[PDB]
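Down below is the structure, laid out as structure tokens.
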Amino acid sequence: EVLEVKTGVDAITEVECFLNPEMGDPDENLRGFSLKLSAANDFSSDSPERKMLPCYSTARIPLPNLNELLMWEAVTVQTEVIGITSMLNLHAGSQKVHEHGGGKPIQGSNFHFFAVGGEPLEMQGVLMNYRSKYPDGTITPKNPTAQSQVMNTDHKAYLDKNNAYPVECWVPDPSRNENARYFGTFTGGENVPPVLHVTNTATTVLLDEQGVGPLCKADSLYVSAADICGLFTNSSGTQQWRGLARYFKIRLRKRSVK
Amino acid sequence: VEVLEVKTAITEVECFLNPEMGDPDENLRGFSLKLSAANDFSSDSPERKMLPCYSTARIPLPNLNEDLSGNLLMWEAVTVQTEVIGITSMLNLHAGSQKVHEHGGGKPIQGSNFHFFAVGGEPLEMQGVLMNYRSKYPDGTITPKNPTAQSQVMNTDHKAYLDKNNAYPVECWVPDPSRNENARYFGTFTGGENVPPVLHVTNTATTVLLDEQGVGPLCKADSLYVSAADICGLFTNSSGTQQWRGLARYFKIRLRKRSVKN
Amino acid sequence: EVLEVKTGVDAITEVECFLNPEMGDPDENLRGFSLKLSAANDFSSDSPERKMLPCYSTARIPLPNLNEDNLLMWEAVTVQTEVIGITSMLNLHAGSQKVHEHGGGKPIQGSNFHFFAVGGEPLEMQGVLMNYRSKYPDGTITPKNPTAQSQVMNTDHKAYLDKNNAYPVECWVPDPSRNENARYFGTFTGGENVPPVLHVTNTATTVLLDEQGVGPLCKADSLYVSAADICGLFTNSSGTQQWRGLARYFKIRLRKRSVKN
Amino acid sequence: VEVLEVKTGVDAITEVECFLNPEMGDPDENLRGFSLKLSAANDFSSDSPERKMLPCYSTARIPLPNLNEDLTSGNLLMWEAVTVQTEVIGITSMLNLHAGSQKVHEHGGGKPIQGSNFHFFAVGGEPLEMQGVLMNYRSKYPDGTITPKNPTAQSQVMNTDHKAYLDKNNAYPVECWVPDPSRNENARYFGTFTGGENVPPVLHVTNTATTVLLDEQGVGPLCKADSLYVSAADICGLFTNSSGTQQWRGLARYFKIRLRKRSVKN
Amino acid sequence: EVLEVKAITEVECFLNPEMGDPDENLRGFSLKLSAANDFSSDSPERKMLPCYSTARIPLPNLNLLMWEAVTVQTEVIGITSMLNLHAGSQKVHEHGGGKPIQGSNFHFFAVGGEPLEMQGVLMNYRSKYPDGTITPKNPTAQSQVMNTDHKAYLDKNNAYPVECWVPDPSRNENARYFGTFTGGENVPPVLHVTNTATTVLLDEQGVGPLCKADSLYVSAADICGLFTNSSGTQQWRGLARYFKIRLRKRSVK
Ligand SMILES: [Cl-]
Ligand SMILES: [Cl-]
Ligand SMILES: [Cl-]
Ligand SMILES: [Cl-]
Ligand SMILES: [Cl-]
């Protein structure tokens, strides 16, 4: 049902935004961090506190109104993580690596994820432990079974609320997202080094094999992210997730559709 | 089979294929039994629930032939989009895992991993290789028959079809590069105690299944076979015991109709 | 606004420079090093010394003024850039902590950041802090009136890289929302044991042209180079750690471009 | 080894398939694919490694169909190796952490195979040409190995005396020899060495990857006296026994080589 | 000025490493590493200091025609020698095998029509270098960053310590160079061999290094990592580098 790209004056636009991370924000002073991790809980008695759980970030961007078809088509995205050099602060609150040494860098398990779509990101739920008791204010797989630990097709959600869908509960659903592009990399392990690139010269092309990008339903663009950079280690040895915001610059064109 | 032109017609099929890590009880779906070792190659009797197995599913397709004469039509697998499902579940460092140190978070899943998928017009063809030819494998497993010391390198007697779900242990079998004329397979083994899992998800990645002559796997008996193994690494309990953790694999296969000579 | 490339005799020029690192320079013998790192300062009492904070390096390169009174502008088309002295890290005999009894010195290793930019105006920078309550020392330029939101994205923290050895690397990143008139490239690798990995070759050129074939255009006849090359931490025999930095070379090809006024 | 005439005629294709066994030392009948436990000399002056402790290059010569009815003709035909598909066989066998392995910690699983590894193959129309290089020129190598003759301290860097054909299976120690880049005009070789005690093995399998054997002029290895030469070394790393002893583990390598008939001057 | 391409020739060289060679039996190794307690008392011994390798390769005299270097094939020689874990090795644990060569490494080559141009940079300007080494003259604290005084030609084999000198990106108009440094005590060596890999030496204008006084210069440094003795002492290990260079005749005026 996709016809010609529409050219003419005002047939192209670009939108930009910064999406803040949602790492748990355990107090008024620790925006961008989670609560300290509390660990070794039997699978039968696993009740994570809300502020310990990083969640997916999401925002809707309104686009100039079109007449109902003409739709905005997302063609490219430029994206990077904002503030990566903040991790060179080894003087603030971090455990000394040895006597007389500097602080321990942020490191360990990390996840870097973004999506651009013409509708909210479609998610599939998978749990480490289907018996986890998730706290009020989170949205997690509803009424999970043992099969929820591998693949349970009942756990479908839209990423339709910021700071609500825990990263550990949800992945982008590859059986859906017909009208979105998503990219993520998970790296797990205690000593994993964060590796992050910035440049204003890199572009991701969002067109499929037929040269069609995401088409923006009701003239709205949806951006999604999760940038868990790794764990911060306090002098006590406690560990907290650290997250950073993500920048998006999306170029769109008008597309004719039936 | 003499392959003629593409019939201009197209369908997509999809499958979420569950991993078969052993499933030691009703609550540990996706995990193996704790890993336990024989002191010796001569007394090596692994329990069934400790052995991850290859996953496989048969996707039935409709017959395309009005007449069972001359030229026939077969379904041809052209592309696959595939992804491991639930990679973010490893960000749960609060459930059951050993502290990395006092007052620290849980130990991440890490260690030896294997990520493998195949798409074929017939069951995956496999070649047996053993770490230890004297391993005594348990009832419910299908493992190399009458193994010899040569079974630890290459014994051409060990040929099998991946013809049963949750029966062929990953440690005993590999895709056979000498066969699989009618399938495409892809795997990476990463070995070691502290190996970081590195997993990517994107709906922009497509594997083309066409060979040098532009022919994909042909569904000879109107069935398509998807095969997987996704051992993500070892989960370490508070106690120090270790268990394999596996994740489901999604498949989306584009098929077209291919004319062939009767 | 942007028109024809002025093609002709005298229409091209190459400029080169070596930009020194600004790692803190704690005394005149330790040029290229920071002061030893402090640690475990509660977030509420974190007052880093100036000499402990590596800063962005920057130079303004004046170009011939092509305008008496349509205008002509210098356009940056390519850059060749290299970190200088990477082999110095093979010196494991100067003041190293031994890796064990009878063993060699501990190499420089750990968190590193390799960054450069070429632009026709100062680099546009965005402030982000590990700890908004950090009290930065005199002679540094850091986010003004920071809040908890400064630990994520706070759009108040916009600055020009307009002073050498003033903008701490830990406080500032290139702003992806600006820098229309510059090209920047950085990689951050974090961790205690990260191996430095550095390449040299005189066969690598970066094209600075955007999609419409236009390079950075030198406003007020100035070319701006910027860098940060934190190689990792040097560990003394005492066990103290210090940032080590190296200089960065730039060779930029420029051409004359016609623009409208 | 299977030699299949895929096509007859001027556009004849022959596919040669084979599985080359590793030669890790095989210290007893039950430990096929392993070396003898590694033992280190105190120093360079009394370094006498045991035969079964030294992995060796694998090689085989595959005879091909005769092409030339008239040995008298102005032109003769040679088999030309155009492509190879290759992979290491049994990589998943390293997921066996239950057999004979050292616990990683109390109550933990077995230690995986890991550490220094070398993955190498060659396809040629004559034996692989090798150059000798030694860690320690004063090593006394055991009966059954072929190692550099009358080595000097210059043998620890480059000694042009140490030239050899890989002309015997399970005889040329991997630690003594490398492919010679000054020769091998009629072979293609590929190898990666990764050193260190915690190095993770990383091995890929696919039936979709083809290496093209043609040079810049579009010419593959030419099989002299109707002979195709395969060579390999696949040291996966070290297996650690419950005792703490370490042995090399090796795996077999599959080859599928596609050959065509090339006319050359008699 | 470079005119038309005029036929072809090939030269090859096995260039030995210069790791220090602390005695007649330890060719390809350095002296054991020692550390000064302090930057003010840093006097390394000559045999402890790996140096750049170089060789001048004489070319057929012509006649202006000049030899132009078009492609190079290069390979580090003897990488499998590191599978010897039986010779003088420290055990990784009780009953375990020997500790492999690992740690900081540098792999570098250059092909030019004249000697390689170098820039000096020091970790420690106050280092006192020994007789037989050529190191930056009148070093200052600026020698730890960029000091434009420190220019040299790689004109002597086994004289210019790797730790004092880099290729000069502001010069070398008539050479191509390539180097990777990987730092850290547990870095694994990763080395590839193949006779299918060629580096083209032509610039964007199609011109390769032109050989002055009918001479070709090859330069290398191949520090593979540290060898650990059973005592726990550590020595650099180096390996030879092969070069095969294809050259064509070029008319100058
Ligand atoms: Cl749900
Ligand atoms: Cl069997
Ligand atoms: Cl500000
Ligand atoms: Cl010899
Ligand atoms: Cl000098």
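Shown for chain B, in order and in Swiss-Prot numbering: 33-40, 44-103, 105-298.
Header entry for method reads X-ray crystallography, 1.9 Å.
In case you wondered, yes, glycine gets a Cβ from its N, Cα and C as well.
Per Swiss-Prot, the features are as follows:
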type    : residues        : note
VARIANT : B:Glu158 to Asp : In strain: MM
VARIANT : B:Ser171 to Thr : In strain: MM
VARIANT : B:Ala219 to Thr : In strain: MM
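Between the C-alpha atoms of B:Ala219 (variant position) and B:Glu158 (variant position), the distance comes to 7 Å. B:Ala219 (variant position) falls within a strand when secondary structure is assigned with DSSP. Here the C-alpha separation of B:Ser171 (variant position) and B:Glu158 (variant position) works out to 30 Å. Across the 3-residue gap left unmodelled in the deposited entry, the distance from the Cα of B:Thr40 to the Cα of B:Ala44 comes to 6 Å. Under the three-state DSSP scheme, B:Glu158 (variant position) falls in the coil class. The number of other Cβ atoms within 10 Å of the Cβ belonging to B:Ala219 (variant position), over all protein chains shown, comes to 24. Its Cβ taken as reference, B:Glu158 (variant position) is surrounded by 21 other Cβ atoms within 10 Å in the chains shown.
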